[PDB]
Amino acid sequence: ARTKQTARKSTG
Amino acid sequence: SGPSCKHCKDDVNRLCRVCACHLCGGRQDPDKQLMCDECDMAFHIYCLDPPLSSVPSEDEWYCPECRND
Ligand SMILES: [Zn+2]
Ligand SMILES: [Zn+2]
Ligand SMILES: [Zn+2]
């Protein structure tokens, strides 16, 4: 389906 | 409704609820992000880390509300 791992993203 | 966020560029400094966690929108094991293709909603399965520890991406998956159609 749509796993969409999502790339790392943070205020870091 | 395309997957692209017309309201979020997914900046690295800022996290987007639509592209990230809606319940907390934070970074936590993002690789294990589960989302129902029919909806841009995901599950705290990666945040809570429940016994499910399973990914239904193998086939199309619908969120519990989708089936409540
Ligand atoms: Zn977004
Ligand atoms: Zn969360
Ligand atoms: Zn759905």
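Following Swiss-Prot, chain B residues are numbered 298-366, in order.
Just so it is clear, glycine is given a Cβ too, placed from its N, Cα and C backbone atoms.
Under mutagenesis, Swiss-Prot gives B:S298 to A with this note: Diminishes phosphorylation by PKA. Summarising the environment of B:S298 (mutagenesis position), the number of other Cβ atoms within 10 Å of its Cβ, over all protein chains shown, is 7.
A 10 Å cutoff on Cβ-Cβ distances gives B:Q330 (mutagenesis position) a total of 21 other Cβ atoms nearby, all chains included. Among the mutagenesis results in Swiss-Prot, B:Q330 to A or K has the note: Does not affect ability to bind histone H3 peptide. The residue drawn here is the original one.
Annotation note: B:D334 (mutagenesis position) sits in a coil segment as assigned by DSSP. Listed in Swiss-Prot as a mutagenesis experiment, B:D334 to A is described as follows: Impaired binding to histone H3.
In Swiss-Prot, the entry for mutagenesis B:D337 to A states: Impaired binding to histone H3. The structure shown retains the original residue. Long-range neighbours of B:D337 (mutagenesis position) (same chain, six or more residues apart, CB within less than 8 Å of its CB): B:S298, B:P300, B:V315.
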